[PDB]
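Visitor: Handing you a structure now.
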Amino acid sequence: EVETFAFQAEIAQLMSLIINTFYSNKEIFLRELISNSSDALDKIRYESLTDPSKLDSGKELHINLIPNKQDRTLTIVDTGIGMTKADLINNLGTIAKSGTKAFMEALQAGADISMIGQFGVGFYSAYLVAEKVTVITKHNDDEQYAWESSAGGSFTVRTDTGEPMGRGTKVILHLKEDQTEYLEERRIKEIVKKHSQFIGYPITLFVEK
Ligand SMILES: CC[C@H](CO)NC(=S)N[C@@H]1C[C@@H]2CC[C@H]1C2
């Protein structure tokens, strides 16, 4: 059972800008998604200090980068707090409306797309390189869900039937045809060293066989 929702008008406007604007510094998407993973890991770690049972769904706190040349997908896995069903459909987009609005006013004032993280909407920079984004997430208080959007003004949410995650978020980027450089090992290493050298959790690059 799949439910289809419409993006909030400001978010759909931002996504259309991100895909259609000519902007060559696309590598900032990985910094934004790693920063998102670091924030999610900070939250579950903070919550576990007063309730250690929140780590029953997994003690390890890490970020995994998994490129797949065959599927042309770059996957970013974290064992953070995860996202509930209300997070995917309503609450996180509601928090993002103001940041989205301010980001586009800035872009009209000559600001750069690379400053998307300062407005707390850095996730949508994934569409700089991805034609479709699939998000598998599991929160301690909810079931495992699958969020997906190829932009165009709509996204889908469904209960995920695949492999159980325990807890965390998996961001699967279905890369555009001309953005396969982010499946290269040495390219991912350069981006992580340049943008994410100060993340307080282990970032592991999965080398393909
Ligand atoms: C980067 C912050 C921004 C705030 O809205 N996005 C987050 S934290 N999550 C989003 C909600 C849906 C599930 C993943 C995306 C789409």
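Note that chain A carries Swiss-Prot numbering, so the residues on display, from first to last, are 16-224.
Cβ atoms here come from the backbone N, Cα and C positions, even for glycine.
Just lifted these from Swiss-Prot, have a look:
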type    : residues     : note
MUTAGEN : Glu47 to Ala : Strong ATP-binding. Strong interaction with HSF1, HIF1A, ERBB2, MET, KEAP1 and RHOBTB2. No effect on interaction with TSC1
MUTAGEN : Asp93 to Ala : Impaired ATP-binding. Strong interaction with HIF1A, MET, KEAP1 and RHOBTB2. Loss of interaction with HSF1 and ERBB2. Los of interaction with TSC1
MUTAGEN : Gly97 to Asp : Abolishes ATPase activity
Visitor: Using a 10 angstroms cut-off on Cβ to Cβ distances, just flag whichever of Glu47, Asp93 is the loneliest among these mutagenesis positions.
Guide: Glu47
Visitor: Please state whether DSSP places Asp93 (mutagenesis position) in a helix, a strand or coil.
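Guide: Strand, per DSSP.
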Visitor: Check each residue in the chain of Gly97 (mutagenesis position) that is at least six apart in sequence and keep those whose C-beta is under 8 Å from its C-beta; list them in sequence order.
Guide: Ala55, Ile59, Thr152, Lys153, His154, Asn155, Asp157, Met180, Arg182, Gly183, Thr184
Visitor: Please report the DSSP secondary structure of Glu47 (mutagenesis position), reduced to three states.
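Guide: In the DSSP reduction, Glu47 (mutagenesis position) maps to helix.
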Visitor: What's the CA-CA gap between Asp93 (mutagenesis position) and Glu47 (mutagenesis position) in angstrom, rounded?
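Guide: Just about 13 Å between their Cα atoms.
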